[PDB]
Amino acid sequence: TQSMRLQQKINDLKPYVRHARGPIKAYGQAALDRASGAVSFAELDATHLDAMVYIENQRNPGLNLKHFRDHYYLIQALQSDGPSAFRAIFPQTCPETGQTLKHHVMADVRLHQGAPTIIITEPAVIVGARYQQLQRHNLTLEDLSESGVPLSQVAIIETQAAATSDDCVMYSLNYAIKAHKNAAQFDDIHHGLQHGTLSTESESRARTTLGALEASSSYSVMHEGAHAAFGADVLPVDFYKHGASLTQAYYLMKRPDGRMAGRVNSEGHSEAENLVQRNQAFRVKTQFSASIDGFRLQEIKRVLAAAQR
Ligand SMILES: O=P(O)(O)O[C@H]1[C@@H](OP(=O)(O)O)[C@@H](OP(=O)(O)O)[C@@H](OP(=O)(O)O)[C@@H](OP(=O)(O)O)[C@H]1OP(=O)(O)O
């Protein structure tokens, strides 16, 4: 697929798709076609998300991942007897219509004895080219607040890893898994949020699209109390592995704190791989990393593997 790493993921998935039947087979073929260089995946990913969530919860007990069809049901889950730690994927909602509009995000949640803390990871941008994502995030914050969640215990972390919103379900799913794998670091962020604080926010918020808008307008444009920061400042390099942009990867590795500049593949591998090397390994053709499309192939394979053994 012009990319040997991607082609290997294509070849690994193909026989499962051949033996599969029904909607999941079609989903697999579409994903294969996409990785090969061949309609709207936000809707397709979302349709099959429950199956992948169900599988991943089994592969990694404690992941506690849920797909909610609206953030309304996230709020309901905060008012129930479930686990103290869980993750949620949900689409954004248009305030004027109640219509859900994809543009998914991942929320990592902690319940506390006896005022939850909530980290929302935004794989694209908080504000949006037509300020639509900002309005959708404000709706979530507004509803959280009205339900009794202090927004000072809520953070929206903007990573800008996604170049478009077409793959946001896959970024959100990947992000849920990474949040679980890095639960200790998330635990620490939640502890801060219990005290109404987010580390690095005093500098990091200004680096986000939200921060730019706040500085430009001198207006409060996000509901007061909620925190925001740029992904690289507060999250591990894990969250940038599927970043589309080669140049982003380059600049992230240039950061003085070196936090984005280490190994990104597991140690079991003979040769180490950093963020730029990974991006180039998944480069396809105007050039971008199709790594996230590889992640989708991996997830479908995991689902079909359960169905076929
Ligand atoms: O063992 P897991 O924690 O479930 O890791 C898997 C995978 O390994 P397996 O297919 O053997 O299970 C790769 O991880 P590596 O050991 O090769 O580093 C893979 O990486 P590639 O994308 O390069 O193929 C991918 O990881 P990722 O999302 O980090 O890119 C993924 O980890 P996830 O399940 O969290 O996606």
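Chain A uses Swiss-Prot numbers throughout; the residues present, in order, are 45-82, 86-161, 163-333, 346-369.
The backbone N, Cα and C atoms fix where each Cβ goes, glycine too.
Record features, source Swiss-Prot:
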type     : residues                                                                        : note
BINDING  : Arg49, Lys53, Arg106, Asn222, 226-229, 289-290, 314-317, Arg326, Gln358, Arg362 : 1D-myo-inositol hexakisphosphate binding site
ACT_SITE : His150                                                                          : active site
ACT_SITE : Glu170                                                                          : active site
MUTAGEN  : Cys216 to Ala                                                                   : Abolished acetyltransferase activity. Reduced ability to trigger host TIFY/JAZ proteins degradation and altered host infection
ACT_SITE : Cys216                                                                          : active site
MUTAGEN  : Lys226 to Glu                                                                   : Abolished binding to 1D-myo-inositol hexakisphosphate and ability to acetylate host TIFY9/JAZ10
MUTAGEN  : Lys289 to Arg                                                                   : Abolished autoacetylation and decreased virulence. Virulence is however not abolished
MUTAGEN  : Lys289 to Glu                                                                   : Abolished binding to 1D-myo-inositol hexakisphosphate and ability to acetylate host TIFY9/JAZ10
MUTAGEN  : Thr295 to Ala                                                                   : Abolished ability to acetylate host TIFY9/JAZ10; when associate with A-211 and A-348
MUTAGEN  : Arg326 to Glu                                                                   : Abolished binding to 1D-myo-inositol hexakisphosphate and ability to acetylate host TIFY9/JAZ10
MUTAGEN  : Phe348 to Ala                                                                   : Abolished ability to acetylate host TIFY9/JAZ10; when associate with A-211 and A-295
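All features noted in Swiss-Prot, drawn onto the structure.
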residue	record	DSSP class
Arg49	1D-myo-inositol hexakisphosphate binding site	helix
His150	active site	coil
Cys216	mutagenesis position	helix
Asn222	1D-myo-inositol hexakisphosphate binding site	helix
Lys289	mutagenesis position	coil
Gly316	1D-myo-inositol hexakisphosphate binding site	coil
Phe348	mutagenesis position	strand
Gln358	1D-myo-inositol hexakisphosphate binding site	helix
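Proximity of the recorded positions (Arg49, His150, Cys216, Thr295, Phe348) to ligand 1: a Cβ under 6 Å from the molecule is found for none of them. Taking all protein chains in view, 17 other C-beta atoms sit within 10 angstroms of the C-beta of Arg49 (1D-myo-inositol hexakisphosphate binding site). A separation of roughly 10 Å, to the nearest angstrom, links the Cα atoms of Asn222 (1D-myo-inositol hexakisphosphate binding site) and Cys216 (mutagenesis position). Ranking the recorded positions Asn222, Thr295, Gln358 by how many Cβ atoms sit within 10 Å of each one's Cβ puts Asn222 at the top.
The closest partner of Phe348 (mutagenesis position) among the binding-site residues, by CA position, is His290; the full candidate set was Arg49, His228, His290, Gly316. Among the recorded positions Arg49, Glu170, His290, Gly316, the residue whose Cα lies closest in space to that of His150 (active site) is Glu170. Proximity note: of the listed recorded positions (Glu170, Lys226, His228, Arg326), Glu170 have a CA within 10 Å of the CA of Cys216 (mutagenesis position), given in sequence order. Secondary structure at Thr295 (mutagenesis position), as computed by DSSP, is helix. Distance between the Cα atoms of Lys333 and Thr346, which bracket 12 unmodelled residues, is 6 Å. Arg49 (1D-myo-inositol hexakisphosphate binding site) sits 14 Å from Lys289 (mutagenesis position), taking the CA atoms of both as reference points.
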